Amino acid sequence: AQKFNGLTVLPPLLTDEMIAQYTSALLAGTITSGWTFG
Amino acid sequence: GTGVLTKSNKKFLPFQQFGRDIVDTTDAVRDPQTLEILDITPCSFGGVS
């Protein structure tokens, strides 16, 4: 039952690394430029 | 059924002829002549985009 009976799980478009990169960008922006980068 | 048969690492009691997973589908059989336990893997499938 590796894929059960016609039931397929799809991956996300943004990988965990890409989400981590967005979080890093948000943290670097807030820390180094505060409220101005938004 | 339809599937791919492979050598199993499962240990069956001599009574049991096949097994099932938590969702009650068959995933292993005992060959009726050799008594070897074989795992059943569904044949590959998926969507096409």
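Quick note: numbers on chain A are straight from Swiss-Prot, i.e. 852-889, in order.
Cβ from N, Cα, C; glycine included.
Its Cβ placed at the centre, A:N856 (variant position) has 9 other Cβ atoms within 10 Å. According to its DSSP assignment, A:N856 (variant position) is coil. Among the sequence features in Swiss-Prot, the natural variant A:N856 to K is noted as follows: In strain: Omicron/BA.1.
Swiss-Prot lists A:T859 to N among its natural variants, and the accompanying note reads: In strain: Lambda/C.37.
The DSSP secondary structure for A:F888 (variant position) is coil. Residue density at A:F888 (variant position): 11 other Cβ atoms are found within 10 A of its Cβ, drawing on all protein chains shown. Under its natural variant entries, Swiss-Prot includes A:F888 to L with the note: In strain: Eta/B.1.525.
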Neighbouring C-beta atoms (10 Å sphere around the C-beta of A:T859 (variant position)): 9
Residue pair A:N856 (variant position), A:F888 (variant position) - Cα distance, angstrom, rounded: 49
